Every structure is written in structure tokens, then in C-alpha cells.
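**Student:** Below is one structure. I have some questions about it.
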Amino acid sequence: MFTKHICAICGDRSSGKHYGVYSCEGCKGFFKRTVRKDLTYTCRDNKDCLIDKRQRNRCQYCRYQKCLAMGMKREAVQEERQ
Amino acid sequence: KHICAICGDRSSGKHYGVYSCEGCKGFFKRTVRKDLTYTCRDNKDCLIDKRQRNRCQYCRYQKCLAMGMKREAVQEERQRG
DNA sequence: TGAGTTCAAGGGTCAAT
DNA sequence: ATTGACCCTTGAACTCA
Ligand SMILES: [Cl-]
Ligand SMILES: [Cl-]
Ligand SMILES: [Cl-]
Ligand SMILES: [Cl-]
Ligand SMILES: [Mg+2]
Ligand SMILES: [Mg+2]
Ligand SMILES: [Mg+2]
Ligand SMILES: [Mg+2]
Ligand SMILES: [Mg+2]
Ligand SMILES: [Mg+2]
Ligand SMILES: [Mg+2]
Ligand SMILES: [Zn+2]
Ligand SMILES: [Zn+2]
Ligand SMILES: [Zn+2]
Ligand SMILES: [Zn+2]
């Protein structure tokens, strides 16, 4: 299940790739929501916040940049289903 | 549709492992986040119900713990907004 | 495997105190 | 300062091809 994979973004356990990157269900859901709602975030610190399991929700801006930096593809996010 | 296990007020679901109201939830969260220590004015046996719950923070906290609330379920503070 | 989904239980806000 | 009614986000667990 979540045996041989680690989230490239936050280090949490991973069941496989999502949007092109080995990632956890947290980072997958976060990236999907960000892309679908076309959200913009702001870092109130130095735009280099630590992204690990405990801290990944502290700064949405930095979490999102890391999703991109590790390879997440926005084009892989499909349209909501009606 | 439950009742808060701490003060007997009306519950909005489980919070930090226990059925509890928005009051007791926010109280526990704040206590844990700021790592506050309270002191009881009397015998550490203060009644904790809907109307008295704010009269002794020490006793309110000890009842939170005694009913099962988990410090570890309180997360790191998130950014302002 | 990797798209999709849901909603309980995390979060924050801010008028009232 | 703290409280709590009210609203927003997260992510474990599930379906579908
Ligand atoms: Cl990867
Ligand atoms: Cl005190
Ligand atoms: Cl008090
Ligand atoms: Cl959460
Ligand atoms: Mg996790
Ligand atoms: Mg996968
Ligand atoms: Mg996760
Ligand atoms: Mg990328
Ligand atoms: Mg909760
Ligand atoms: Mg409270
Ligand atoms: Mg949201
Ligand atoms: Zn992750
Ligand atoms: Zn940041
Ligand atoms: Zn309560
Ligand atoms: Zn007391």
C-alpha cells in the first residue's frame, strides 16, 4: 500500500504518484484544490518555510511552491465532475 | 446531536477524541497551543457545567484530560487568515 | 496505479466580554 | 487579554477505469 514510497514534498508516507510526483494524500488533495479553485497564497515569512509533516499546513504559499518544485503538473489535475 | 462530555453543553461532534462543544474545543486548543498552566483557587473540585465552565480554567482543563481529550491532536498553528 | 470523491475533524475569525 | 458561534481546509478512505 504505502510501503516503498515517501512524499517528495513533505516526507509523509505515499501510495504512489499523484500529478507526476510521489506524494501523500495530503499534498495531492492540497494541489488539486489549489489548481481547481485557482487559489493564490501569500507567505508572511521569508518564502522558505520548512515543509514536513508537522509544518506543511503552516504556509500554503510555500507548500504550493514545493509541490511545483518537486514536479507536480497542474495539467494533470482534471476538471471537477458534475 | 451529542452532549459535550466536559460541560454538558450541546456538542458539534468529536474534537481531539471526545464529544465536546465549540467552547471546550477552543479552550483546549488554546491551552495546548500556548502551553498555559492554570492554578485552581480552591480544592481542584470545581463544578464544570455550561454556566460555570469559565469560572475555573484549571478545573476545566483537568476535566478535558479526564474525559479523554488528546494534546497530540492539537496541530501546529497555521498562518493568519 | 492514478484519476476521481466525501465529510469528520482539523483549522481560523472576530464581536462580545 | 479569553470565549465560542460560525465558517473554511485538510486528508484518510473510498470508487472507478
Ligand atoms: Cl517523485
Ligand atoms: Cl490560573
Ligand atoms: Cl480561572
Ligand atoms: Cl487537518
Ligand atoms: Mg498525514
Ligand atoms: Mg498513484
Ligand atoms: Mg497525507
Ligand atoms: Mg512542476
Ligand atoms: Mg476538532
Ligand atoms: Mg472556548
Ligand atoms: Mg477548501
Ligand atoms: Zn506530502
Ligand atoms: Zn512560507
Ligand atoms: Zn463543553
Ligand atoms: Zn478549580
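Since chain B takes its numbers from Swiss-Prot, the residues it shows come out as 132-212.
Using N, Cα and C of the backbone, Cβ positions are placed for all residues, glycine too.
The Zn(2+) 1 binding site annotation in Swiss-Prot covers B:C135, B:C138, B:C152, B:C155. Look at Swiss-Prot and you will find B:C171, B:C177, B:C187, B:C190 tagged as Zn(2+) 2 binding site, backed by experimental evidence. Swiss-Prot gives this note for the published mutagenesis B:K145 to R: Abolishes acetylation by EP300, DNA binding and transcriptional activity. Impairs interaction with EP300.
Map these features onto the structure and tell me what's around them.
**Tutor:** Listed in sequence order, the residues of the same chain lying 6 or more apart from B:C155 (Zn(2+) 1 binding site) and placing their CB within less than 8 Å of its CB are B:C135, B:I137, B:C138, B:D140, B:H146, B:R184, B:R191, B:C195.
Residues near B:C190 (Zn(2+) 2 binding site) in space but far in sequence (CB under 8 A, at least 6 apart, same chain), listed by position: B:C171, B:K175, B:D176, B:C177, B:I179. DSSP assigns B:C190 (Zn(2+) 2 binding site) to a helix.
In the three-state DSSP scheme, B:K145 (mutagenesis position) is classed as strand. Sequence-distant neighbours of B:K145 (mutagenesis position): residues of the same chain at least 6 apart with a C-beta under 8 Å from its C-beta are B:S151.
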**Student:** Determine which residues of the same chain, besides B:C135, B:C138, B:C152, B:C155, have their CB within 8 A of the center of the CB atoms at the recorded Zn(2+) 1 site, and list them by sequence.
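**Tutor:** After dropping the recorded site residues, what remains is B:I134, B:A136, B:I137, B:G139, B:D140, B:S142, B:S151, B:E153, B:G154, B:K156, B:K181, B:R184.
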**Student:** To test your reading of the Zn(2+) 2 site: which residues beyond B:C171, B:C177, B:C187, B:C190, same chain only, put their Cβ within 8 Å of the Cβ centroid of those residues?
**Tutor:** B:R172, B:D173, B:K175, B:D176, B:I179, B:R186, B:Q188, B:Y189, B:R191, B:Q193
**Student:** When you measure from the Cβ of B:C152 (Zn(2+) 1 binding site), which residues in the chain that are at least 6 apart have a Cβ under 8 Å away?
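**Tutor:** Same-chain residues close to B:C152 (Zn(2+) 1 binding site) (Cβ under 8 Å, separated by 6 or more) are B:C135, B:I137, B:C138, B:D140, B:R141, B:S142, B:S143.
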